[PDB]
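**Q** One structure, as structure tokens, below. Some questions next.
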Amino acid sequence: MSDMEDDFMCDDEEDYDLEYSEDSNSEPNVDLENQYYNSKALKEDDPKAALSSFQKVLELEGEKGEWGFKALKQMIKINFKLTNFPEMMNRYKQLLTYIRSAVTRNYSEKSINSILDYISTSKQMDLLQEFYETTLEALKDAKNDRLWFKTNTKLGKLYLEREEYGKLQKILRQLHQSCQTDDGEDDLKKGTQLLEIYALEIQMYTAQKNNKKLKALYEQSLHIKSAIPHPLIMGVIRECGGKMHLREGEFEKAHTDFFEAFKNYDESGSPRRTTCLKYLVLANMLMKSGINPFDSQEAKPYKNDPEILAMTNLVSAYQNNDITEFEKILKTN
Amino acid sequence: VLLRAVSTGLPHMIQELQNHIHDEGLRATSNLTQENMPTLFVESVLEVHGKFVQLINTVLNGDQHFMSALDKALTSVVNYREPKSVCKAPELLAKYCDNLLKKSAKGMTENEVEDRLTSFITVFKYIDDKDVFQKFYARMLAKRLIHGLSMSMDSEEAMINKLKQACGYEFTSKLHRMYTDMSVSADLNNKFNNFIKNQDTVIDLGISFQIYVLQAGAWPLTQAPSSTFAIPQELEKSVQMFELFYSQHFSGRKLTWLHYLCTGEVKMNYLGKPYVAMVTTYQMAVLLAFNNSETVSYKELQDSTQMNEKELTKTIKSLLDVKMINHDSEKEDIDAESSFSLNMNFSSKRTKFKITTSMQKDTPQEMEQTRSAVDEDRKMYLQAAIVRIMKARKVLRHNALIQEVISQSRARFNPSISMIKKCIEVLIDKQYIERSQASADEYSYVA
Amino acid sequence: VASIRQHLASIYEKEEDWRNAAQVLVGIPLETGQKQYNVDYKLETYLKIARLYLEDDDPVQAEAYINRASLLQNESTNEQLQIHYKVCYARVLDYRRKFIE
Amino acid sequence: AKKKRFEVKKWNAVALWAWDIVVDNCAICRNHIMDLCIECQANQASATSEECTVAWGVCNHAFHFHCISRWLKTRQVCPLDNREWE
Ligand SMILES: [Zn+2]
Ligand SMILES: [Zn+2]
Ligand SMILES: [Zn+2]
């Protein structure tokens, strides 16, 4: 329906920032009021019937003072909630033209990211894919070390959800070509980035549950040594090593895997953390070394989580060897 | 051709290739940028390094005698100069890197800068300064990360990798966490909102809400006591309420307190057009004063605030010198009234200059003040360095150590050779086999 | 907080409500906001938490408190506050039943 | 009139570092709390950056095994974390 106060506030604030950066180019001009054009376009409490002010915004934008950018961004926001997605795509593309041309990159980068967020709220995956497509369509530039890649990565995650592999696999090949294979051998990160591809592949094959293929992916991820970025995802892959040892049954290695993985999960958060701990305790019992179940620093307080506390009970009853109690926990839970 | 044909000449080149390359290294790298523009000094290092390597590029054709001389020469350039402070090049490099890494100073196209940085690393291979460069750069980066005025994230990471392949881990790692800290923290802010105060519906007053993890892992800073601030509700809801959800975020990743992230952005519709801007701390209190009354007297007010007046000397200098702030009366010991004036000022007095406002001093000055401390840290670093080196070998002969440390101490940090015997006999005496006396056979036994 | 917990614990000690005085004292004034306290004052507070749980015979919670105070008695240099530490740990041992130790 | 009257800013002074969770170095014999000790060399456990040789579970007072145990054997109250020694 009507636009949001929050959205209004956001635009006000970025115009605010436009101004500041603009102060530096006090010397400059062309950006003076286009911000007001946004302030009329989005703001003035009128997301609707506001359209001329977007046109007013269209005159010219600077780096600092670039409020007009968020105006078009607001039209992308408006086109789903208020009147429709054709202009959202159109003006979005107009924003897309903005890669180098008289526009701040970080500002546009993050703002576009928030645009993607708006689209994700809008057409959850389905239309959002097209916007990613157009974004990539902007992304043709050679200079973009990661830039296209990141956008492609987000789209790839969408592919992970939708299970559209045909596109995704090709993307993997493309990004692989981004690395040393074509003899590019260098980017912002090591080689290209060559870490995230491993994560996407693992996730894809996990979706497939092609464990042997996952094994192959693990073999590839031996090559993590080759590329060292440091993402959030780090605990998941380490989980896979333990998983491989789940496949294999070699709990000795899995213990270290889940151990470090759990640590990384602590670093990340708990989608998997408790589960990692579960497998870790399972590893301890299969490694048959109960001496430090929780005993790093953290697991001891972590175990207190009652859901997971049963694992402590298992290690206890196992370590203490009370079959009645141990089986009781098994049967009871 | 002659020196190759005649046998003995090349080592002479080992001699000659170091000296003038070193000598100009004094002027062209070191002397040429006293002005201390960071870009200039980096270019000066580039000037000596590139020029001389180009000298080598000729018929010399590699021939490692020449290159080794060059290695020693540049080592002499950065290290051997009159100033003991080796870090000057990295100091000017760190600033410059920030300059390249920020939108503020120099705007360029993306990753071309990576190329430039690549050439920088190439020259950089000779330089020993990771303490200042890594810590100080991380420090400046931390400040600029607070600022957010950056060219890009990934390119910064690229620069990090350029160092990372070649350098020590924690030097990189802490910065990694600092980077992730900001990233995950923004996510955390989203989370903190999202529990109750969802993206659409927020049940709160609303000042800008952004903070970092406030964890032990992320920061390079030292310890300095701050004053006691009241911290109002919006400040509370930004941070303290966050502490509630923070338990939800991290259960077991405890808190090291950092107020510094208190965020503020104002979108005010005082005049027809909502403006987003940033301003100072005092008038806000005045505004509060206005809501309640016209004035807040300093007697009760002082009774209420009780700031720890450690920093106050510097604060007073800044407040008196600025005179940009609309204040009641600035007196030396106690300002009798703090019920400050209206919005008297705009961005600048003049256009050529006489430009300067918001209040600058706290911001760049910290390191300026800190230099004594940082150099002390240099002393400590050297102390740590000897400690780090001396711990390495358990059973050895003393002569065996020779030519070992050179690998560890040359390129990464500044070498400290003289300390060996002293360090052994003083520090090492714990659980170790000691050769205090090489002739006789006897020493320390571990428990 | 420091005042309200000392006085509220003392007046529950007047009521001999040892458990709830121990319970409210769990929110220890530690370092939390403005005030940075003493090793000796806070260790007095922890041994108060200890004896107030152990009078209600809560040996596990106060055992955790006396172990983190065994960490924190290492900084206090008093005889008598460490003597109260011996008091609390002796009551824990009477609850631990570790008769060699 | 009222356009910029000094409301909420970001402001930074020096706070932290290194943190003030202590957390300490298993002090009976005091190889560093990241470092693998002698007592974890015949053991050789995957040890945490705050685990030199530390298990604060129910065992709860776990330092360098025979050194904390030597602080245990002459009198069985081993009081740093206050339990029996691992
Ligand atoms: Zn060791
Ligand atoms: Zn041992
Ligand atoms: Zn430990």
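Chain B is numbered as in Swiss-Prot; the shown residues are, in order, 299-745.
Here the Cβ of each residue, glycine as well, is placed from N, Cα and C on the backbone.
Among the features that Swiss-Prot reports, domain 'Cullin neddylation' is placed at B:675-735. Here Swiss-Prot describes B:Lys621 to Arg as a published mutagenesis experiment; the accompanying note says: No effect on conjugation with NEDD8. According to Swiss-Prot, the mutagenesis experiment B:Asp660 to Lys carries this note: Activates UBE2R2-mediated ubiquitin chain extension in the absence of neddylation; when associated with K-664 and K-675. Quoted from Swiss-Prot, the note on mutagenesis experiment B:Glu664 to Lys is: Activates UBE2R2-mediated ubiquitin chain extension in the absence of neddylation; when associated with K-660 and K-675. Under its mutagenesis entries, Swiss-Prot includes B:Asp675 to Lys with the note: Activates UBE2R2-mediated ubiquitin chain extension in the absence of neddylation; when associated with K-660 and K-664. For the mutagenesis result B:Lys689 to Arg, the note given in Swiss-Prot is Loss of conjugation with NEDD8. Looking at Swiss-Prot, you'll find the mutagenesis B:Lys719 to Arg noted as follows: No effect on conjugation with NEDD8.
In terms of burial and nearby residues, how do these features look in this structure?
**A** In the shown protein chains, 11 other C-beta atoms lie within 10 A of the C-beta of B:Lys621 (mutagenesis position).
Using a 10 Å Cβ-Cβ cutoff, B:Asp660 (mutagenesis position) registers 15 neighbours. According to DSSP, B:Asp660 (mutagenesis position) is assigned to a helical segment.
Cβ neighbour count for B:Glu664 (mutagenesis position): 18 (other Cβ atoms within 10 Å of its Cβ, all protein chains included).
DSSP assigns B:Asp675 (mutagenesis position) to a helical segment in the three-state reduction. Neighbour count (other Cβ atoms within 10 Å of the Cβ, all protein chains): 19 for B:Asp675 (mutagenesis position).
DSSP assigns B:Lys689 (mutagenesis position) to coil in the three-state reduction, placing it in neither a helix nor a strand.
Cβ neighbour count for B:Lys719 (mutagenesis position) (all protein chains, 10 Å cutoff from its Cβ): 10.
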**Q** List the same-chain residues at least 6 positions away in sequence whose Cβ sits under 8 Å from the Cβ of B:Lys689 (mutagenesis position), in sequence order, or say none.
**A** B:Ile726
**Q** By CA-CA distance, flag whichever of B:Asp660, B:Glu664, B:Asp675 among the mutagenesis positions is nearest to B:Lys719 (mutagenesis position).
**A** B:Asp675
**Q** So, in DSSP terms, is B:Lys719 (mutagenesis position) helix, strand, or coil?
**A** helix
**Q** Given B:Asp660 (mutagenesis position) and B:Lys621 (mutagenesis position), what distance in Å do their CA atoms have, once rounded to a whole number?
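**A** Between the Cα atoms of B:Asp660 (mutagenesis position) and B:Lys621 (mutagenesis position), the distance comes to 15 Å.
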**Q** What does DSSP call B:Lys621 (mutagenesis position) in the simple three-state scheme?
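**A** Coil, per DSSP.
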**Q** Select from B:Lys621, B:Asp660, B:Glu664 the mutagenesis positions whose C-beta atom falls under 8 Å of at least one C-beta in chain D, and return them in sequence order or as 'none'.
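**A** Listed in sequence order, the mutagenesis positions near chain D are B:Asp660, B:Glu664.
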